[PDB]
Amino acid sequence: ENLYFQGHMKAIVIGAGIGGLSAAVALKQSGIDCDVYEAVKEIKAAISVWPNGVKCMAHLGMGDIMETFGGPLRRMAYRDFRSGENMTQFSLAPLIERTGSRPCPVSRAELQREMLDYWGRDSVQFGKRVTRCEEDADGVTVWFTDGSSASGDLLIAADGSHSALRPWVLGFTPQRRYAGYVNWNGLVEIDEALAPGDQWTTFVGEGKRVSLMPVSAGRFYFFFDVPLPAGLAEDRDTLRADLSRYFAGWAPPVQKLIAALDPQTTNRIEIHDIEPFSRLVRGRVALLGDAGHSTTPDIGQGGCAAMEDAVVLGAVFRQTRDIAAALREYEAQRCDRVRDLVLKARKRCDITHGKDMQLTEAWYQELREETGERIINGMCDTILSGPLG
Ligand SMILES: Cc1cc2nc3c(=O)[nH]c(=O)nc-3n(C[C@H](O)[C@H](O)[C@H](O)COP(=O)(O)OP(=O)(O)OC[C@H]3O[C@@H](n4cnc5c(N)ncnc54)[C@H](O)[C@@H]3O)c2cc1C
Ligand SMILES: O=c1[nH]c(=O)c2[nH]c(=O)[nH]c2[nH]1
């Protein structure tokens, strides 16, 4: 009856990705007991964690993970696809000073592992795939495909971009929108024949991108973007040849990358987003992370946004036990932010990948005249609009 006492407030968190584990950690900080449920039986290339996300991780008590595994990112450059020459290059030092943290690219595998380690695998029930939630005046209940169910006071749906709970919260089923390009990504060992080990290097041209950024342990996170129709007959077996075709004529470092990579460990993903929602919560249930907002990766803010969601979620429960009031405040704080992030990503996606090839050529022109000041400013804007400023 006094809801502050241990065992009187139970949150059910669905999903053990970045969002779910962040949310559980944040809820626990605010004195709420969480049971975490995850669909897959076992976990299974990288994420750029900008300073807004880093400060969130620090706030959540998980700062050591970022310091330890974050790649040494200190500068960036854009290179011409033919010449391979610098169009613009500059250090990120100024951004790090304005935002208060260094950027931390981290391998997805390592980030996930460390966060599970931190939360503790024993407090996660795997093979638990949620199908339905229902709420009464007393609480909320969810059902799992294996026939079990669980009840609690609060439900956090952090079940990803294909969220099963999302339709119940919204009242309809949003659909994923193909963003018009395909991303190939993976990891390779740092070889300065490709690019500098402390910088994020992107080759641009023809509405395409080839990118390298350092994660931990002397490795590069790499990705290739190509504007393409969805559904092409292309997989890991067709991979090297596909990339060779798509990037014919591109500077030698790119050919070096295509030869260096391992197709068996390289991901090919057709990029989608979802039109932003105007609601994130319903009763005792809140969407968090990709479940509440699904963006293209184009400004590297997807995982950061889920961390931001969690920080705000913990904060709204810090000094209240009125679930309905807390979740309305969560929604109030998050909804405009994640809308802007999805739309910002979308716009950048469209400029980068030649939706209008002239706008794209104009962007390349701006990169030729770029000192770094305008880009740094733009990045700071995105970062400083986060909950921890
Ligand atoms: C190619 C690419 C590059 C990216 N780069 C960046 C970047 O540089 N920086 C950045 O900040 N973000 C980046 N992102 C975005 C980032 O990866 C995601 O936003 C982030 O992983 C979302 O976390 P999440 O927990 O909400 O979703 P997920 O990581 O997808 O986790 C959801 C979890 O829920 C589980 N689940 C699904 N359905 C059910 C069910 N019904 N019942 C129970 N559990 C279920 C899933 O198994 C999964 O473990 C990138 C994304 C992509 C695709
Ligand atoms: O602009 C991008 N930033 C990223 O952090 C990222 N990650 C990715 O796969 N594609 C992109 N694009």
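Don't overthink the numbers, they just go from 1 along the chain as shown.
If you're wondering, the header gives X-ray crystallography, 2.0 Å.
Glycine residues also receive a Cβ, built from the backbone N, Cα and C atoms like all the rest.
Long-range Cβ neighbours of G19 (FAD binding site) (same chain, at least 6 residues apart, Cβ-Cβ under 8 Å): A158, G160, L288, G289, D290, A291, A306, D309, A310. In the three-state DSSP assignment, the secondary structure recorded for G19 (FAD binding site) is helix. Among the features that Swiss-Prot reports, FAD binding site is placed at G19, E38, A39, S48, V130, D290, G300, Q301, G302, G303, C304.
What Swiss-Prot records for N183, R209, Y221, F222, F223 is substrate binding site. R209 (mutagenesis position) carries a strand DSSP state (E or B).
For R209 to Q (Swiss-Prot position 204), Swiss-Prot lists a mutagenesis experiment annotated as follows: 160-fold decrease in catalytic activity. Results in the uncoupling of the NADH oxidation and urate hydroxylation reactions. Spatially close to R209 (mutagenesis position) yet at least six residues away along the chain are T202, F203, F223, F224, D225, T352, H353, judged by Cβ distances under 8 angstroms.
Using a 10 Å radius centred on the Cβ of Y221 (mutagenesis position) and all shown protein chains, the other Cβ atoms total 23. One entry in Swiss-Prot concerns the mutagenesis experiment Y221 to F (Swiss-Prot position 216). Its note says: 5-fold decrease in catalytic activity. 2-fold decrease in affinity for urate and increase in affinity for NADH.
Comparing Cβ neighbour counts within 10 Å across the binding-site residues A39, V130, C304, the minimum falls on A39. Highlighted in sequence order, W184, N185, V210, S211, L212, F224, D225 have their Cβ within 8 Å of the centre of the Cβ atoms of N183, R209, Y221, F222, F223, the residues recorded for substrate, and are not part of that set. Taking every pair among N183, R209, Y221, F222, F223, the residues recorded as binding substrate, the greatest CA to CA distance is 14 Å.
Checking the recorded positions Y221, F223, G300 for a CB within less than 6 Å of any atom of ligand 2 leaves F223, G300, listed in sequence order. Sequence-distant neighbours of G300 (FAD binding site) (same chain, 6+ residues apart, CB-CB distance under 8 A): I47, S48, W50.
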